[PDB]
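What follows is a short report on a single structure.
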Amino acid sequence: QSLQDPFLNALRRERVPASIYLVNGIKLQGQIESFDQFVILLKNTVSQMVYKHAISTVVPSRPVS
Amino acid sequence: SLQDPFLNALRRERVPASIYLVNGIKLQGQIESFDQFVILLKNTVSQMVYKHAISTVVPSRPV
Amino acid sequence: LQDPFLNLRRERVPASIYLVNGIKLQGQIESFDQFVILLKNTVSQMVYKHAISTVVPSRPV
Amino acid sequence: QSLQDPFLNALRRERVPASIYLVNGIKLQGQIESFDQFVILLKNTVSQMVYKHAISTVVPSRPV
Amino acid sequence: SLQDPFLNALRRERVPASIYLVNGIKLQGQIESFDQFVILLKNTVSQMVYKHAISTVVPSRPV
Amino acid sequence: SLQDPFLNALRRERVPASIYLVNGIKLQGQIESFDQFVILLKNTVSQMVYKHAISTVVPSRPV
RNA sequence: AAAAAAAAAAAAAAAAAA
């Protein structure tokens, strides 16, 4: 089955800073606030909506259980 | 399940937004409407933006 | 929706179709279906919608 | 109603030259020889297979 | 049914092939195998290429 | 399929792998795990690489 | 461009046979 939900849920739960590298190289830094089938909400100065199809990677700022 | 409430909030409040496309271009306007595949943005005219080409939607201020 | 928007075709407004690579294509929306839109300028060319980022009217429609 | 098969089949039937602009700007010129739901076959000396998902615009060298 | 006949023809005749990715990168090797979403190309090693990132599959010579 | 067993070869033999993204960036680490949409690449941290942004994945050595 | 471990982001190069 799926493993994307637990990976993002581990970061959202533990409040660990995360880097979302987009398909064009731009690195979004913030906190996973929520996510659904198609988007993730990244939080910093404001809460923005990132489309999953335009993400290449999601890197945790530190190892996560 | 949560994309609509996000965009919808931007429509209720009439808050300026900044849509970043997959190629880094930053479009700015007002979310007037949207459907499963596109978001209608406004400024001078009403332009139709395909969601498959949007990389990010940033509200100009917290809502 | 995208159909009532594209249906630009009626008012014969000139339109720009920005591609995902930044290229601007100016013509007129001649026709469309589920996947493509045909734009007219010198010939009727076929523009795939998956390569489209923005459809801007030259003026309020 | 499909607006795609007739457009390509007309370029095939009239053996009219074409230019396939890819999503990265590369312009491939050749002849539409065949196509299915996912690919077009462009022809010069060697027939190559082009994926539709990488195509941005298919344009005819002349009105068809 | 147009992809399968094409790739299999290069896989059967062992024809050197160029796989142009969507970002312009040109891979050169041989079509060892393929499935609905990937093509396994070969040279010093058998690398897996996703179809969604390929733009063209060109034979080194007519086939 | 042609990618479920392919990734598993790198997941079982612990061979360092290289993942090239659609934008040319080369990732490097070890296939920790994978599913229909993602691959976890390991090094300092275990990052989640989306398949749709993957063009190629080459084993660093013949497998 | 056999490939920039990655430009908090070019309101946008009618288009680099790559």
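Note that chain F is numbered according to Swiss-Prot, with residues 6-68 shown in order.
Technique stated in the header: X-ray crystallography, 2.1 Å.
Every residue, even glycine, has its Cβ placed from backbone N, Cα and C.
Under its mutagenesis entries, Swiss-Prot includes F:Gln8 to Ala with the note: No effect on Hfq condensate formation in both growing and late stationary phases. For F:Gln8 (mutagenesis position), the number of other Cβ atoms no farther than 10 Å from its own Cβ, over all displayed protein chains, is 18.
Quoted from Swiss-Prot, the note attached to the mutagenesis of F:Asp9 to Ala states: No effect on Hfq condensate formation in both growing and late stationary phases. Taking the Cβ of F:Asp9 (mutagenesis position) as reference, no residue of its chain lies under 8 Å away while being at least six apart in sequence.
Its own atom aside, the Cβ of F:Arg16 (mutagenesis position) has 18 Cβ atoms within 10 angstroms in the protein chains shown. F:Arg16 to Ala appears in Swiss-Prot as a mutagenesis experiment; the accompanying note says: Almost completely disrupts the ability of Hfq to form condensates in both growing and late stationary phases.
Within 10 Å of the Cβ of F:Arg19 (mutagenesis position) there are 9 other Cβ atoms, across all protein chains. Swiss-Prot gives this note for the published mutagenesis F:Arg19 to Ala: Almost completely disrupts the ability of Hfq to form condensates in both growing and late stationary phases.
Of all Cβ atoms in the shown protein chains, 21 besides its own fall within 10 Å of the Cβ of F:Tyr25 (mutagenesis position). Here the residue is the original one, while Swiss-Prot reports the published mutagenesis F:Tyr25 to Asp with the comment Almost completely disrupts the ability of Hfq to form condensates in both growing and late stationary phases.
Candidate mutagenesis positions F:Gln8, F:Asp9, F:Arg16, F:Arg19, F:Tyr25 yield none lying near chain C, with Cβ-Cβ distance under 8 angstroms.
Cα spacing between F:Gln8 (mutagenesis position) and F:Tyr25 (mutagenesis position): 16 Å, rounded to the nearest whole number. Listed mutagenesis positions: F:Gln8, F:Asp9, F:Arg16, F:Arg19. Those with a CB under 8 Å from a CB in chain E, in sequence order: F:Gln8. Taking CA atoms as the reference points, F:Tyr25 (mutagenesis position) and F:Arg16 (mutagenesis position) are 17 Å apart.
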